[PDB]
Amino acid sequence: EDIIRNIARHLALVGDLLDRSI
Amino acid sequence: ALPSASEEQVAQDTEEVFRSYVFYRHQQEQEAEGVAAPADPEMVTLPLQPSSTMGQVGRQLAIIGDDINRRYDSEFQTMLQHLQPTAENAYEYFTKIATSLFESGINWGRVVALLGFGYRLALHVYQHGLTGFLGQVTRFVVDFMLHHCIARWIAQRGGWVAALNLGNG
């Protein structure tokens, strides 16, 4: 359960920041 | 290749670029560490087709998302291990992760990231004993991408041939 939301909340962080570092 | 592209071609390029991308990322990583490493350099390896313009795409993507990946990679596997998915709910879980990630929106960085963690989650099950997950993951990815309007987005940004038009190009 805690992983269901964590595994998703952890990706707050891989989507954005490359687009800005490209 | 030529400009413009439709979802039809996007799917093919997606799977191809996906395998090649993850292959390069993990390839260079094999030197530093061996976390979620491949099945060694053999017939079981990832025979990609770099002979196509897509070959350069994966490489570039791995660069723009190199540091980012390895950065949140150490923790990625940490939490991933707490998941322990299955071949039956493989898509049920994956679809959730992506949907939650792209939930905010869609961007070149988001696409690359998806693949970065994608291979990890895949190998996690494959190495676990479920031999034959590569095809399953790839299929779910292409299906999910063409289902989440992802393919269309990529085509609008200039297909997978736009990768060369990025940072390191």
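Per Swiss-Prot, chain B residues shown: 18-186, in order.
Method on record in the header is solution NMR.
From the backbone N, Cα and C atoms, a Cβ is placed for every residue, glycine too.
B:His164 (mutagenesis position): 11 other CB atoms within 10 A of its CB, across all protein chains. If you look up Swiss-Prot, you'll see B:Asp160, B:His164 marked as Zn(2+) binding site.
Among the mutagenesis entries in Swiss-Prot is B:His164 to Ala, noted as: Strongly reduced zinc binding and homodimerization.
Counting only same-chain residues six or more apart in sequence, the Cβ atoms lying under 8 angstroms from the Cβ of B:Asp160 (Zn(2+) binding site) belong to B:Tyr108.
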